[PDB]
Every structure is written in structure tokens, then in C-alpha cells.
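Below is one structure; the comments refer to it alone.
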Amino acid sequence: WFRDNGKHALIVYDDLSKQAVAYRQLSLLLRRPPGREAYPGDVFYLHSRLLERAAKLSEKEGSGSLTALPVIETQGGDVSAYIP
Amino acid sequence: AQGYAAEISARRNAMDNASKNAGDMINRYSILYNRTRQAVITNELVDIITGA
Amino acid sequence: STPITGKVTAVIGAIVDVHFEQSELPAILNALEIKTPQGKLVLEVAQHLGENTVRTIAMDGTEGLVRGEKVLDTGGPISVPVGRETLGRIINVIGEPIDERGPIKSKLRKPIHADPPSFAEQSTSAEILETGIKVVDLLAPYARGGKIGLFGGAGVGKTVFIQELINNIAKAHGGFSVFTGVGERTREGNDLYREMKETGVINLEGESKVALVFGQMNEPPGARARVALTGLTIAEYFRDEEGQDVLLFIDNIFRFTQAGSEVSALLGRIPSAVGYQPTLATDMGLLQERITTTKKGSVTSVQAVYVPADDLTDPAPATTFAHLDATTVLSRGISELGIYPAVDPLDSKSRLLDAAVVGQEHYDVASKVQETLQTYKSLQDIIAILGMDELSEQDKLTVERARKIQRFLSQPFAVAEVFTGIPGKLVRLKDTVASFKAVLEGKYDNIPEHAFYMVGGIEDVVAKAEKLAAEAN
Amino acid sequence: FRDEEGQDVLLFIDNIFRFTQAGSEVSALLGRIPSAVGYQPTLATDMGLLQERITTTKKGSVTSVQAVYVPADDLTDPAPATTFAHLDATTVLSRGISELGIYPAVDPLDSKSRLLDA
């Protein structure tokens, strides 16, 4: 809303890891086929759709920008997992 | 006396080298430990979503 | 033809189930268009569940979809507009131009899932395309119809190298280009499009050199999986229509393979535990089979795989050199020295750099250049440590020749005339070999080192030498 | 041979772990829910009857000599771990000694037998 109104806004997507696990729970409870690490294959779809909202528009749209700062609460420093 | 001083200085250097070896071995093996213990979580995830 | 139509029965997130009638069921990899208020949505079939129902994957978001919605069958795979009208235009996975430049006025629409050629038609002949930049066409010459790639970081000039490659192929080979946007960040995609426009190589009112097919990865995984397919279709149509050795630009194999793995996961497939990806075998193999050499033209895909912090996780990005025929690494060290082409000559190897493939003199020149560069760095270690004095006269000759070769690697780019204002040049493969060998024997040692800097071709070397001797000296 | 003939039987069962492997084999397609690490749920019971059918009776004796192939040299795997408890004499052939040069590889610690008495 701020981004399209010419204003600058900052979104900080705190602890998106539990967002991923919540969507995994919803999918596994919704007969969706499990994927990597039991996460559904569309968590990447969800995260792409969510993080592409935050962007810098051109001056045509009022030069409004949305800034994304998510965090991933990995365990043991292993960001090699599928969701990180 | 100087030989004793040099011997214990080299002892300090060698034990510092052993301490560095222990530190980097512990770092890499703690990364391995975290990887293995997370692999236990992956295994329990897979057998719960397959069995149940 | 009968009006084939279906009814939506299930929407499994991105997956959509549509119920058809008897004999009205389309095959798999078949587009199924649904009229939606936010534009046009089509779905390709991947699984036939049964009872006149086919499981499909959407190319875009399924927002507002309702059971019983009419689904129209195109008749075959996802047809995308093809031809010269697609050059310089942003076209999505479905085929609708998303550049906000109007509809694409293409007279043909070749299906994305075209029949791959046969083994007997797999031409094993290995011949080297002339690019237009000496370092790439000599140190790691590009295989024709093979799988070459770019492995560079950020800020080293990978995008401008892509621009120079496509411009040179358009001017030297006379062939257009295609760049795919599988797994793209829309920010870097917009930056790349802006750079593409500002380089003046896609004249919006004039001629365009690259058919920049582009698919956002905020879309469902099927769109990412098939954007590479539609880019392949555009390249294949260009090859089979015009006698052009067009080059294809995959922005990342890893993104395509991860998209394929999640497509399989949604469809009902699964990888192995603790992390391993063998599922890509069908799609990766089909994609490779779509990039071969035909009798009339060829397609040379570029695997511009960005370095993942020196750690390739998935098997396909892991050890890419197996799939690579000519490695083109863009290291920051060479760009630190000021050499505009970030191609590291030592680490840029090619599997086609052989005596019986590129030529006797080509192989000799390339091997001598590589050995001179290796000796150059080896003696540069002792030059930096013990000083220049601790070095022999033969070592001096080798060091100066290899330094002249290295400074000669810096050549102008025809796309950099606005980025840094340099008179971009298109060198010739024969001219490249002649200049490199002439530098090799040492007959140009009297030429100043600054003359070897920022030039293309030995004629420009002597021109800069005489200019330096006429203005400064 | 032990009962009717009344003779000391030197039973040499080779790769007894293959019995449990085939049990897991048939179990996957029998509709059984897989046990830990994918083994058959009835591994313990069926191997129990199989191994307890080997014993020293009054009629005679069966000196079963079994070799167990431990998967990935992981002694915590359920089949070799339970075979450890379902067996008198244990001779572990660790790979860490096999590649060390002592190819007999009998690890001198986990290789235990009930005969170790004064």
C-alpha cells in the first residue's frame, strides 16, 4: 500500500522459518504430496511470491519502494537445508 | 638455562599448535555433529510422513 | 474441429484437476487455457489420473479459480510466438509478451515440447565458433551445439560479457540470441533489461539482437520449468528458420533443476533423504537433447551459473565441468588488474581445445599461452617476495611475453560504449591466432607494454605503440 | 542331524543378515508398516524363532557359525544390534582394523563371548 502510493516502506519478515513449517503443516494436513524435508514443493513458490512484493518501483509509480529483511532461524548454522 | 627457556618456549608453541588443531578439529566436527543431529530430524520427518 | 472443453474439479495449490469428456482428454505436456479476469492462464498436463480427469500444472497463480470453470484445450503443447518479432521483447512462459509493448505479431507458434532429434542425427563433429573476443575464442573456445557456460560473481561484468557475446554473435555469425529467466530475481531482471536497452543492442524502434524470454519465479514451479522450454523453442525456431549459429543463454541450471524437483514433488515424486536430487534425469536430459547441432544451424547454450559461495549443493550444479565443454570463469582477480574481460585465462578450460578439433596451430598457440601464464604467475610469486632481481634472463623473457599476452587479453566491448566509452571491436579468429602467436615468439617485444593494454588485434597493437611513441614518447 | 542322528552339527550359516533383509523385502509389499530405518516390523519375532530353533538340546548340538553383514558398519542398526543380544559368541570384524593392516579385523573389544570366565 505504501509502495504503490509513492511512499517508502520497510518489511522485516521475522522468523520465516516457522512460516515455512506452518505452511508445511497446512500442506501435510491437506493431503498435499510431501517434498524435500517433508516441506511441500510450493514453499519456494510461497516465498518467491512473498519476497517479490517488496521491490523498488520506477518513478512512474511514485518511486515508492518496499524493503524486505527476512530472517531464517536455522539450527546449527546449517543453511544447506532445503528451506534456507 | 637458555636451553630450558627455549625448550619451554617451544613447548608453549607446540601446545599452541595442538590447541589450534583441537580448535579447528572441534569446529569441523561440531559442524558434522550438527549435520548428523539434523539428519536425525530429517529421518524422523521422513518416517513419520511415510508411516503416518 | 470439435470444441474441446473441460471442467475444473480440483485445485491442488498450483496443480489443477480438470475433468474432460470421452476422447476429449488431451495428452500430457498439453496447454489448457482458462479465461480469467487477470489475463490469460494456461495449464500443461503432466499426469492422467483417470475417469476422464487429467492432472495439470498452472503457469501462473490460480487465484479466483472455481470448480466447473470451462477449460479450453489448445490441441498440443504450450505454443509460443516465434520469429524475429520476439527479439528484444519480454515474453513469459505462456507466450503473452509481458514487456507492455503490445502484442507479438508472430506468424508462427511452435510448440515447446517438440520432438527431439534422433541419435543418428546427433552430429559428433566438433568445430569452434568465432565469438569476437580473443580470450574466449582462443583460451576456452566455445563448442558449437555443446554446453558452454559462465561462472562469475557479482560486479565482475558477467552481464556486460553476455551483452558483448550476443552483440558479437549478431554481427559476426549474423545470428540472434536468446536469454532465459528461469529462477530470476525480478530486481536483477529489471536491471538486466535496463542495461540491455541502454547498451543500444535492442533497438526498440529498430533491430533487436536478443529474444529475451523471461519468466518470473514468483510464479508456480511449472512456469520456471517451462520458461527454459520456451526459450529453447525460440532458439530452435531461429536455428531452423535462419542459417544462424544462435547462442542460448540459460541464467542458471540450478534454478531450472530445483524448479523441476519441486514440480516432481507436487506431482507425487520424491527425492532421497538427507538431500540428493536424482529426479531431474528426464527433464535435464530432454533439455540437453534440445540443444544439439542440426544441418542448417546450431544452438550453443550458455550456462551462466552464478557461484553459490564456492559450494554447489544440488548434483546438477555440483561439478558442472562434466556438462561443460568450454568453461568461462569471471574472476574478480583479473578485473582488479583492470583487464575488462574478466575471463581468467588459466581457469577457463575447454574440452574442445584439441589439435584435431580447433586446429594444430590453434592448439599450439593456446598451450603455449597457458604455459606462459602459468610460468608468469609462478615467477610473479618470487617477484613479489624476493624482488625482480631474483629472476633469470629466460625467466625474464617468459615473464615479459606472458605479461604482454595478459595485457593483450583486455579488448574493447561493442556494448561498453555507454558504460565506459570504449571503441568496441570485433576481432577475427584467424586474426586472434595470428596476433597471439606473433606475441608468443617475441617479435613484438619492443612494443611498449601499455600498447598491449586495451587493444584488439596486432594491428591495433602497433597502432597504439606508434601513438604512444608519437604523443607521449 | 542333531536330533535323529545325535551328532554334533557344525552349522555354518553364511550371511544370516540376508534373512532379515529378505523379511524387510517381502514386508514392504506385504502391506506391513515399515519399522525403524525401514526394516520389517516383525524382524525381531521371525528372527527370534529362526535363531531359537538353533540351540543345544539333550539329543545333540548345533554349533551355528553365523556371519552378519552390518550395513554401513553401523552397529546400532536394528538387525545386527538385536543379533548381538540373540547370540552367544560375537566376533566383530571392524573395517577400521581391516584397513589398518590387521585384516583379521577382529575388534578386540566388542568381540565378546560368554566363555570369558575364570
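To match Swiss-Prot, the residue numbers of chain B are left as they are there, and the shown ones run 256-307.
We read in the header that electron microscopy, 4.0 Å was used to get this structure.
The backbone N, Cα and C atoms fix where each Cβ goes, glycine too.
Secondary structure at B:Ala273 (mutagenesis position), taken from DSSP and collapsed to helix, strand or coil, is helix. In sequence order, no residues are near B:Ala273 (mutagenesis position), counting only same-chain partners six or more apart with C-beta under 8 A. Here Swiss-Prot notes a mutagenesis experiment, B:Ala273 to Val, with the remark: Lower activity.
In the three-state DSSP assignment, the secondary structure recorded for B:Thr297 (mutagenesis position) is helix. B:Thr297 (mutagenesis position): 17 other CB atoms within 10 A of its CB, across all protein chains. One entry in Swiss-Prot concerns the mutagenesis experiment B:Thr297 to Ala. Its note says: In ATP3-5; dominant suppressor of the slow-growth phenotype of yme1 strains lacking mitochondrial DNA.
Swiss-Prot lists B:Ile303 to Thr among its mutagenesis entries, and the accompanying note reads: In ATP3-1; dominant suppressor of the slow-growth phenotype of yme1 strains lacking mitochondrial DNA. For B:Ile303 (mutagenesis position), no same-chain residue lying six or more positions away in sequence has a CB closer than 8 A to its CB. DSSP assigns B:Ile303 (mutagenesis position) to a helical segment in the three-state reduction.
In sequence order, the mutagenesis positions near chain C (CB to CB under 8 A) are B:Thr297, out of B:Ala273, B:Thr297, B:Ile303.
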